[PDB]
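Below is one structure, written out as structure tokens; comments come after it.
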Amino acid sequence: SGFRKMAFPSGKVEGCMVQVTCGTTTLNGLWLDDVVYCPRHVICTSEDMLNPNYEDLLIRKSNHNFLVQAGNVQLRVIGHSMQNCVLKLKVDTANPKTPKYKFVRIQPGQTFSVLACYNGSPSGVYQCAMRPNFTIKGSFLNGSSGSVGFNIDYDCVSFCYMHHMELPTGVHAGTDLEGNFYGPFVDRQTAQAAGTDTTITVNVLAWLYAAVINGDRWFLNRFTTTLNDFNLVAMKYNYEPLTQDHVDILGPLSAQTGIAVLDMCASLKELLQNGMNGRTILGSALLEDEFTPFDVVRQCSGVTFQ
Amino acid sequence: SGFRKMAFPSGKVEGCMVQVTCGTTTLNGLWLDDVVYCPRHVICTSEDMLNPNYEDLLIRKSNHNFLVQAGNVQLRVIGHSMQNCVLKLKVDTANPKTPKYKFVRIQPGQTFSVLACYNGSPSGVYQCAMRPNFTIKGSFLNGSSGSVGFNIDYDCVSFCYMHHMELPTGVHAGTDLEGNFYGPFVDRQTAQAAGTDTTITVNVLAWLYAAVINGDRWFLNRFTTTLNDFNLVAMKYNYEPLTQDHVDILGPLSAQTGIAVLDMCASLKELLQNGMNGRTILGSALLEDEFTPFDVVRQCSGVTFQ
Amino acid sequence: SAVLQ
């Protein structure tokens, strides 16, 4: 039993993390076979990043401008490929450490593991969820640009996030591995703001289903509610709309706890309408929303009585 | 910036996880050089572990009764001894991707990373603390025994915890890699209860320093306190006292942030006597205490291990 | 009744 934010074993990603240096800019790259992917803002100088002509800047650079460092050994950049907001540096030797690998694009609510990296080496691994405003609440410092987000199913690594930049609010924004940003962000130093952060409702409901498993009962009520009646309350408190697909996903928790999904929605509808505060759910006085229902089901010790 | 519950890179330990099967029982083993460490209850059936006979069940098992399996290869058990609650299975082949490793018995307050494994395969990694009652708020399912908790030191993996059982309350108990349980717990399915345990004060103070580095500084006050008058308050609140050592461990964080240790103690003192006033620190509505002074240093300084 | 996992 026990509920803990878990990240995937980082081993298969660590074998792909390298250091990429252009000028005085040093950031991380993902080394897959004979290609290295890194953010394309590595080719910018200190004062290039305010209104950058990225196509023009790429003309200005040659192969020798890119210093790729694979662990303890230097790699020769023998050509550079680039797509949208990522570079792809060709190296002379294919990565023998390359895993079963696959490029995906997640949508908000979904969770991926981050391997925070600096100078090509891993600092730590933690779990992140894609906020509805398309930012992640990660832990990154200057030089972390290039750390990747991933999931592991069977033995295939699903790459979904490459870290680029940090917004002023403290959240972080990046691109998927084909170079396309999540949300409206662009890799230039201009007037940018994180969108209105919104509470992931389906993840809040799974959190509430998990508390019932450890025994919190004070928020439950007799009442039921329709899907539309919930969403009407969901606007007012920045809660993402609850789609019919979300309902199907909470089903396993519905079956085990004996509480219908629309019975929780009424219990949550009532919490939002009061601001019930001071009371604790799973020991905390706030609604936590970065467990997907899958995390709860996998980490619940389970057993349903049908 | 941003401060998360961050675990060590697991790549060095993942290469050491093997499947150990004895009869129908299948749980994880730690493969270091030519010795395999695993919980001694791999030899138990379903019937005999309300009160198991560990040295008779060991007699009837020979080397061939133990399936040690590393991925696709089977490892030949050439000898088995039982040290306390762990089995040491000598195999004919030394693990080739064994790392620089050492065995440590941690003291309460120290935090380690748990590589949660099932059927010999790493499933997830997360950070835990050694609570003063020698339990861990973990997240394990049946089949997780053999999972190890670890730290990464000087490119040397310190193995400090092997998981064995779940106490009825929801918390978990385990042994060091030499087989002695942490706490009074014993590997049996009996009524065992966690003792009174204290909120790790030095770890709350390290967490407070990490908040000030990240910009959370509303709890800072004009006031200073004495060490022992602070101890007073910590005494009554299940915070266990701050020693001169604890003041010395917190020194580096103090020197980095420029805030004296006793200045935090004043801020922490009427965090306890007042409550957080509904506000959050680093995204938590509780006083979080699973961050040792190194944990803050390694996440804020970007320390990597490779 | 502790659980051996």
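Swiss-Prot numbering applies to chain B: residues 3264-3569, in that order.
Header lists the method as X-ray crystallography, 2.8 Å.
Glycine too: its Cβ is placed from the backbone N, Cα and C atoms.
Annotation comment: Swiss-Prot describes B:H3304 as active site, for 3CL-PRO activity, evidence class sequence analysis. In the three-state DSSP classification, B:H3304 (active site, for 3CL-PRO activity) falls within a helix.
Cβ neighbours of B:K3353 (variant position) (same chain, under 8 Å, six or more residues apart in sequence): B:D3297, B:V3298, B:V3299, B:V3340, B:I3341, B:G3342, B:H3343. In the three-state DSSP reading, B:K3353 (variant position) counts as strand. For B:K3353 to R, Swiss-Prot lists a natural variant annotated as follows: In strain: Beta/B.1.351.
A natural variant is reported in Swiss-Prot for this position, B:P3395 to H, and the note states: In strain: Omicron/BA.1, Omicron/BA.2, Omicron/BA.2.12.1, Omicron/BA.2.75, Omicron/BA.4, Omicron/BA.5, Omicron/BQ.1.1, Omicron/XBB.1.5, Omicron/EG.5.1. Neighbour list (B:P3395 (variant position), Cβ cut-off 8 Å, at least 6 residues apart, same chain): B:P3371, B:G3372, B:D3460, B:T3461, B:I3463, B:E3503.
Quoted from Swiss-Prot, the note attached to the natural variant B:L3468 to V states: In strain: Zeta/P.2. Within 10 Å of the C-beta of B:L3468 (variant position) we count 26 further C-beta atoms, all protein chains included.
Classification of B:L3468 (variant position) by DSSP places it within a helix. Under the three-state DSSP scheme, B:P3395 (variant position) falls in the coil class.
Cα of B:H3304 (active site, for 3CL-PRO activity) to Cα of B:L3468 (variant position): a distance of 39 Å. Taking 8 Å as the upper bound (exclusive) on CB-CB distance to chain C, the recorded positions B:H3304, B:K3353, B:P3395, B:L3468 give B:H3304 in sequence order.
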